[PDB]
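Asker: My questions will all concern the structure given below.
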Amino acid sequence: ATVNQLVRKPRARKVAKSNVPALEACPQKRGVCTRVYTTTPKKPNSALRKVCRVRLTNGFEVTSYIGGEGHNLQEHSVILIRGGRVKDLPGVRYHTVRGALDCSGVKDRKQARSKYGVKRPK
Amino acid sequence: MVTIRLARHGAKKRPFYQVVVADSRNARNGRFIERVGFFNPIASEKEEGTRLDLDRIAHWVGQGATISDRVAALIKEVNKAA
Amino acid sequence: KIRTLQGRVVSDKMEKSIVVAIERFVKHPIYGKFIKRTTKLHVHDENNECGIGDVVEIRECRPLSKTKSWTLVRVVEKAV
Amino acid sequence: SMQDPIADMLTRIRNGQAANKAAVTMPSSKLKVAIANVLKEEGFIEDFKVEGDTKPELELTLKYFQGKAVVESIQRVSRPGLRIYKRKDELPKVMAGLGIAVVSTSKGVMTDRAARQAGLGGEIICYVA
Amino acid sequence: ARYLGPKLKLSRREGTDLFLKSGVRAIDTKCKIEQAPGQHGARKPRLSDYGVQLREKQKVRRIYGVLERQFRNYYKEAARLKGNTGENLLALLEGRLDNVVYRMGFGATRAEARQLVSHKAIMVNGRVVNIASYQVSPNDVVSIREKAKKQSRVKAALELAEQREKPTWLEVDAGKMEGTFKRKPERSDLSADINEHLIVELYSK
Amino acid sequence: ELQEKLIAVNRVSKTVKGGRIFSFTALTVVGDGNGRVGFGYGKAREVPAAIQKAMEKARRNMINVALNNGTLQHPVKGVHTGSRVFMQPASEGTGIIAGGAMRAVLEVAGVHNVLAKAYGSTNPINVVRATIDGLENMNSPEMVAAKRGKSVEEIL
RNA sequence: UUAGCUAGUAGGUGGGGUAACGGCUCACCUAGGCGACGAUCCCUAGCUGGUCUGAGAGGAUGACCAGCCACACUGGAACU
RNA sequence: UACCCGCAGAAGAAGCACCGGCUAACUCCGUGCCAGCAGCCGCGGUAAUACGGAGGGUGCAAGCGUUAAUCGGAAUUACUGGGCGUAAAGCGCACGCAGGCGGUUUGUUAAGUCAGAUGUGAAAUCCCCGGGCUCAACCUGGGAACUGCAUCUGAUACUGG
Ligand SMILES: [Mg+2]
Ligand SMILES: [Mg+2]
Ligand SMILES: [Mg+2]
Ligand SMILES: [Mg+2]
Ligand SMILES: [Mg+2]
Ligand SMILES: [Mg+2]
Ligand SMILES: [Mg+2]
Ligand SMILES: [Mg+2]
Ligand SMILES: [Mg+2]
Ligand SMILES: [Mg+2]
Ligand SMILES: [Mg+2]
């Protein structure tokens, strides 16, 4: 309000927390799968979206989402967690970037292969 | 001791030695007291290669400063030319 | 010619030393507000004669014990 | 408590212009007369006069041009509690030269343009447009 | 660093002639420049302010022969240079060596002028320059090497360039096929159908 | 002759005993490349009728602005119910750096170099009135000299 | 949602010690010194010229280089 | 070694993302709230220009997208540049310390303020004017700037003593 009140109590900021706490300012984090399963998204959406509870190497254990169509993930699988949330999945805050150590690219895809780790067809 | 020598501030394959009065204990391209002109061994004709200030160089060398081997040669060349 | 400051003594319960409270005027860097700031200094004055309440004039010198690096030069407005 | 006479004068003249008054009588002051001199010189007002022996009263006459008030906006700048001091380089310009940014300095209170011409800064008093 | 596809799809998408052909035939008689290329060229939707700004920028870029990075660098140079931003951008684009060679008429198109520049065929002030973005200073002399002065392409381009309106800021003589760069071209000298306000606003966004 | 641009079309609707009925409201701005500029707000059942109704009212409510040769005279501010616009003149080649509904009204008012910024509710219906009121209240050197009794050379 | 901290600590007298001023340290005297203009305590953090964003004001930041600081498996110490 | 000269052939060299609105770009085929997309609005219940494939177009280019971090927009911490009757905001009220502000005239001083000058604010860096690598990146000379501090000299219109 007044200049004297501003001098007394400074016009402080408002710190906002990140939406990817388990990354600790890192683009990708290597982790090991712990629980591979499928969950039903919140209404009005309805599906069997494939998610994975994975414990990162730093110690954090989160749940990520598997994109594309078809994957070869199971227990004791090394994946590369990437930062990104799914709006229609309560709790999911991360994805698994394809083309990594074990999560191979999507089969029979020829468009947007950069986001799914698919090699250039011959 | 206090000496007047050359510090290279050019690039890859492009040397450019500024004449600086730097202490002998300091680095070649690090700390220095004052800068006295420059030298460009790659500059062709029509370009002023050397601009050493003889007045301040003499003023410094009077107070115990030491002129380096190449600096003395450049000063001699400048004096012979003009 | 030489730098000197003027302040108000607030405590002298020590041997050959006084405590001064100099006030200065500055402008707030952010809000542009003129507020009064204090710079308290430990000043040593041999042959103690200054009480509490009057203003004093000091000059910078070498440190004497740990934190008083100022001497008293003149005593102006000694009235209580 | 009346803690700012300049603000009171600005409020009185601004309300008189809004209400289409002819004269606005008020208790005057040295700075009020100095500001009224600037207003007369710049033509924003019509006339100012100090009438009083023990309690001087300034009676400014409002100026109207085809119904519209001559002064568009009157704004206090260096109000008591927030003082503004700008040098010659950073002297303000009101309405790109169409308004005055009155400055008080050592050589009296002439105006922002005269302060710039003389090459001395000062403190801003009133923005009149 | 240059477009290697068809030279008329861009023109028909923009809607006008971008001078990307020689000029021996007519653009209308050589292509179908009335609608956009593709299955939905006939369908004409409504374009917003961003759409028209992008269309103008793409038209300018296709006319001159530059990419996004170079165009943005030229825009920054024009902005930092005092004066009209659009006029400065146009002057900087015109100052390219390939563009002045095309104006002189040593190449049928800008894609050929720059090819001649890069193939050690242009000899400016006795020094060969292979940069299509080489800025040409006033009173600069642009010439052609001996191994390219006696080519069929340069003569054909020179005799074809007579159809177009000759620029008023060059003094090229065809006796030795050498030109001198006069005072820089202006907004009135250049075409008035290029809206530089859209260009200066699109990058300001 | 005169240039015209409609800025935004809305789909306001009413409710009746038998259901909800629809309607359209169109906001248009007209100008001539000079200080003359106006705005119109038409209400009809379809977009062409709405824009054609808005155009006539804009033309009949056109107002004059004392603009300069290629820009405005001095920076101005316009305050409406929910829109606060601030416009300032620029130099040759800067362009019309404005957003929302202000760009169209400035373009039809003829100012080629201008920097504008809107604070508050940026709805077109209110921001058009805000910028029109801000442009209509700006002064000119000749007018201020006439109203003050001085000369344009004196107040430079 | 850290309101009291400090007994070599505030100052003074006298001696000894470093290149010098210095509670730098001992021996006596006066109980002072710091603190709502944030003492004390907790967490984090090398500083600066600079860098990025922003019309500016501001916000974040200290890659390379340059100047300064601190550290050589960890702690303690001394000699030339 | 830079650089130049002759060989012969168009060869030895283009990919990536997007296409419902934001935002530049639409048409068919395949499932059928299933596969799935997703930054927000939200889409998939026989064709959703929104999923996958194709055609086409759009954008960038030896780069193209995603992720990690900062700021603008966010006037959404507002000194520049916001509000408190109803969207969040007058203490339930009064007294009062420190603190903030302060009616009017004159005299004194010059702390705040203003003008000039000096020292300095390293170099590097930004900006302006020029030069050298075929040109740019890069380097470089001069200028400006470093909006700051200290000192000295003059003004009291204003604040303060
Ligand atoms: Mg003791
Ligand atoms: Mg901000
Ligand atoms: Mg080790
Ligand atoms: Mg979309
Ligand atoms: Mg609010
Ligand atoms: Mg309520
Ligand atoms: Mg309420
Ligand atoms: Mg109440
Ligand atoms: Mg050059
Ligand atoms: Mg510097
Ligand atoms: Mg007084």
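Using Swiss-Prot numbers, chain C covers 4-83, in order.
Cβ from N, Cα, C; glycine included.
C:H31 to P appears in Swiss-Prot as a natural variant; the accompanying note says: In neamine-resistant mutant nea301. Annotation of the natural variant C:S68 to F in Swiss-Prot: Prevents 30S subunit assembly at 42 degrees Celsius.
How about a rundown of where these features are and what they're close to?
Answerer: The number of other Cβ atoms within 10 Å of the Cβ belonging to C:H31 (variant position), over all protein chains shown, comes to 13.
The Cβ of C:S68 (variant position) has 10 other Cβ atoms within 10 Å, all protein chains considered. Under the three-state DSSP scheme, C:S68 (variant position) falls in the coil class.
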Asker: What does the structure give for the C-alpha distance between C:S68 (variant position) and C:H31 (variant position)? Integer Å is fine.
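Answerer: The Cα atom of C:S68 (variant position) is 34 Å away from the Cα atom of C:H31 (variant position).
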Asker: How would DSSP class C:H31 (variant position) in three states?
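Answerer: Once the DSSP labels are grouped into three classes, C:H31 (variant position) ends up as coil.
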